[PDB]
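To keep things clear, I will list the structure first and then write my remarks on it.
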Amino acid sequence: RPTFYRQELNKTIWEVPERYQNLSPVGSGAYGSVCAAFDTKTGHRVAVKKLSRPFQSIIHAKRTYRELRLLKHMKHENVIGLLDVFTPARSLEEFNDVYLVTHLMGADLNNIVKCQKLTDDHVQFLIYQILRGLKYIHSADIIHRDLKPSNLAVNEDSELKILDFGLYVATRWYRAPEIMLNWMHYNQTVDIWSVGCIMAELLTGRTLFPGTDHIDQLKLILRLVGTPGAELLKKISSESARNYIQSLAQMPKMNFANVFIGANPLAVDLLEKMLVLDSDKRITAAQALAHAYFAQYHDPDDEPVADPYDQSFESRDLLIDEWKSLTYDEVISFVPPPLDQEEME
Ligand SMILES: Nc1nccc(-c2c(-c3ccc(F)cc3)ncn2C2CCNCC2)n1
Ligand SMILES: CCNC(=N)N[C@]12C[C@H]3C[C@H](C[C@H](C3)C1)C2
Ligand SMILES: [Ca+2]
Ligand SMILES: [Ca+2]
Ligand SMILES: [Ca+2]
Ligand SMILES: [Ca+2]
Ligand SMILES: [Cl-]
């Protein structure tokens, strides 16, 4: 049995195995807060997330189970997965705290594009990695729904992982219009809209749709992509919203080549395929990986899909103690991955 120690971090007690040393706060995460640490077993740097009040209500309890199940399933180089999960509890009766461990990623994408005019080759690499991770999560019927630069973890060598998928005023600047405006049906390509917004900003250094509210954001979007047809109204429940959109003066789609002046023409073409209002016409992650913009990185042998993921629990209402016990089971059954899981191609 491992020995634990206590340390006050972010004004609360963390209780962690002696294996993890030199804890230092590196910000909040979904439903928790994060510390960087040194893993003395392997000499690797890790990030430890302490979940906040994981079993306070059925909402917290089910989201704790959801996140642990999700992260235990994710095994992809561009997606946050788990090195460890631990609790100081010695039994289910004592179980009230959950800590998740992953490889340390020092930055988010805002740290990459803020003070650096990125080269096109570098933008290609960043977007390629997002799309590789999305192909994997989408293949398990998992969608992000709120993909944005602050949900992309990046290390010192620009290697990137998607986080907080499948789950305070948040930015809406990167959200798919069908999500932001609560349209009646959508698909995995909500995340592709977000990729387009991120890519546009990496190329120009400026936010693509910096709307002040949902109406202002929609107007900015429609100025670029043009007014939609009546078919798109099919997806919108609110009559007031439909009447408003229909009432707007007709706007043509802009030529993206005139918007992204001086960009690689292949980048412009890809943006045209991502930034489309009709979600059934939007390019998928797998299709985008085959686009010529990524020719120097694309490798079909290294763009894997996910093992099937059983999400039957999502439709079930269980008691708090049932979610807690299921979560405890998943903590106990966790098998740490090998330190080296890759081989030369
Ligand atoms: N520095 C760093 N490195 C890797 C991940 C994170 C992380 C996690 C997280 C998730 C699961 C887990 F098991 C451990 C940590 N949740 C939010 N963040 C963010 C902390 C600040 N914004 C960027 C990443 N932070
Ligand atoms: C913040 C920097 N500036 C722009 N994002 N400007 C935009 C960019 C794109 C979409 C809409 C309408 C046009 C074309 C002008 C906004
Ligand atoms: Ca390769
Ligand atoms: Ca490596
Ligand atoms: Ca190896
Ligand atoms: Ca090969
Ligand atoms: Cl599974």
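Using Swiss-Prot numbers, chain A covers 5-171, 182-359, in order.
Cβ from N, Cα, C; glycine included.
Shown in sequence order, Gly33, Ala34, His148, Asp150, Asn155 are the residues of the chain, 6+ apart in sequence, with a C-beta less than 8 angstroms from the C-beta of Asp168 (active site, proton acceptor). Summarising the annotation, Swiss-Prot assigns active site, proton acceptor to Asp168 and lists sequence analysis as the type of evidence.
Under the heading ATP binding site, Swiss-Prot lists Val30, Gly31, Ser32, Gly33, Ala34, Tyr35, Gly36, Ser37, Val38, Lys53. Following the DSSP three-state reduction, the secondary structure of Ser32 (ATP binding site) is strand.
A sphere of 10 angstroms centred on the C-beta of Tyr182 (mutagenesis position) encloses 3 other C-beta atoms. Experimental mutagenesis is annotated in Swiss-Prot for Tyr182 to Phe, with the remark: Phosphorylation blocked.
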Inset, instruction - Calculate the distance in Å between the alpha carbons (Cα) of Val30 (ATP binding site) and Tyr182 (mutagenesis position), and round it to a whole number. - result: 18
Inset, instruction - Among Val30, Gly31, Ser32, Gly33, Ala34, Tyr35, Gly36, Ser37, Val38, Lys53, the annotated ATP contacts, find the widest CA pair distance and round it to a whole Å. - result: 15
Inset, instruction - Scan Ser32, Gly36, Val38, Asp168, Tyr182 for recorded positions whose C-beta lands under 6 Å from an atom of ligand 1 and note them, or write none. - result: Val38
Legend entry - Tertiary neighbours of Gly36 (ATP binding site) (same chain, Cβ under 8 Å, six or more apart): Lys53, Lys54, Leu55, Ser56, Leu104
Legend entry - For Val38 (ATP binding site): intrachain residues, at least 6 apart, with Cβ closer than 8 Å: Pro29, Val30, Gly31, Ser32, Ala51, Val52, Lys53, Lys54
Legend entry - DSSP-derived class (H/G/I helix, E/B strand, else coil) of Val38 (ATP binding site): strand
